[PDB]
Structure formats: structure tokens, C-alpha cells
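Reading through the C-alpha cells given below for one structure.
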Amino acid sequence: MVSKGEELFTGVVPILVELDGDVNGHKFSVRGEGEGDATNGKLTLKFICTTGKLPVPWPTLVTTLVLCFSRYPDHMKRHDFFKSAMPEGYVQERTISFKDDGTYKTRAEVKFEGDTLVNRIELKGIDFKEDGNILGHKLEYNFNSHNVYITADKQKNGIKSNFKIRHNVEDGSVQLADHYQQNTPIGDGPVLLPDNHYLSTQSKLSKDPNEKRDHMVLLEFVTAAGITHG
């Protein structure tokens, strides 16, 4: 263990995710539950739209809806900001710019509440096109594999990332979603600020055959990489 936080992730940890959103005035909420295991990088989550029909495509919410569950290899343990901020946790903020379309702005807190790792999010979506790929639900129900580059932000005692997500569109085109991210500790205890590296992601989206509500099942693996050794 190279942070106290890391001790909270030696096994499987239950997860709760709660999102309250407003996209072009369309208000919706999501709740998810499941579990994560940073020892193998595996996340299993099922989300429900609790307000009815989700007014945006599920794949557009994957990144918003717990990088503390990334598998950091043994030689990279000292570069794991996310666990080091636990249990008090961190604020994760993004701007997600959909190319030629609207923008999501998100603020989340990721922290332990009791024994559960909780990701609680506020999302505001603006300037979407009524007949665009998002509000028009033109995006395929799938998700690509990405590298998400992590850099220290010494001024804010946290990290930052920017990355592009490529959403497949039903007409064979691609909808780009350019992510800019910042994470900052909730607490004022010490955290690990990393050397430059990246997280390798892969996600599989599916449906629960017994679930009649609008929902998404997610199976994800996230592994850290990119440090020559230490």
C-alpha cells in the first residue's frame, strides 16, 4: 500500500451512482448500482432512468456515470491519485463538447458513504440540436475502447485529462465527444500526484431481459499504463 486510500480497494466494493440531469430543459434522473474491483480493473453496473424515458442516448452518459476502480500495476501504485483521495473522495468535473452539437457540463463527487463507493452527479446539457445525433437518438448502442491520458495538476492538487470519445452513428458516421476533465480532492489530506500516464478502457453495453424500464447494463475494464517503471 502506498496510500491509505488504496487499502479500501483490496477487494470488491459495492457502488451507487446517482445522476440528476437537464438537457435542453429535459429533466431526468439515473440511478445505478453494482460493484467494482480495482485489483482486476472490472466494473459491473446496471443503471435505470428513474424518471421515465432517457432523453439522450445511454452511450453519451457512460463516461459521466469511478476511475478509482482502475487497475494500477504494481510499478504504478504511486501514480494513483484516485484511490489516494479516499475515503473523503474527489470532485470530478467535465465539459463534454459534442462536435457540431451541444455540450454537457458535469460535476460529480466520488467518495465513500458508509461502505459504498458513491458517484453523485449533476449534469447540465445545453445547445443541442433537436434533430441532432443526441436528442434525435441516432447513436448506436455500443462503446469503443479508449486511452485516457492523465496529467498532474499541481496547482489544484489533483489531475486533469482531455480525450475524445467516438460514438458510432446509425448512418455510419461518427459523433465526436471531446472531454475536458479535472479532479480535485474533497479533503485536505495528502494525495498522490502522478507522472504522465494513461488509462486503457473497454466497455460492453447490454440489456437486462427482465427489465422493462429504460436502462443500461455496463461491463467495463480499466487498466493504467504508460510508465516505464515506477
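Numbers run from 1 along the shown chain.
The header says X-ray crystallography, 1.5 Å.
In case you wondered, yes, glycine gets a Cβ from its N, Cα and C as well.
All protein chains included, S145 (mutagenesis position) registers 11 other Cβ atoms within 10 Å of its own Cβ. Annotation of the published mutagenesis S145 to P (Swiss-Prot position 147) in Swiss-Prot: Increases fluorescence at warmer temperatures such as 37 degrees Celsius; the original residue is retained in the structure shown.
Its Cβ taken as reference, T201 (mutagenesis position) is surrounded by 22 other Cβ atoms within 10 Å in the chains shown. In Swiss-Prot, a published mutagenesis experiment is listed as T201 to H, W or F (Swiss-Prot position 203), annotated Results in significantly red-shifted excitation and emission maxima.
Annotation of the mutagenesis experiment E220 to G (Swiss-Prot position 222) in Swiss-Prot: Suppresses the 399 nm excitation peak, leaving only the longer wavelength peak at 475 nm. Close to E220 (mutagenesis position) in the fold, though at least 6 residues off in sequence, lie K42, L43, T44, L45, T201, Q202, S203, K204, each with a CB less than 8 Å from its CB.
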For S145 (mutagenesis position), the three-state class that DSSP assigns: coil
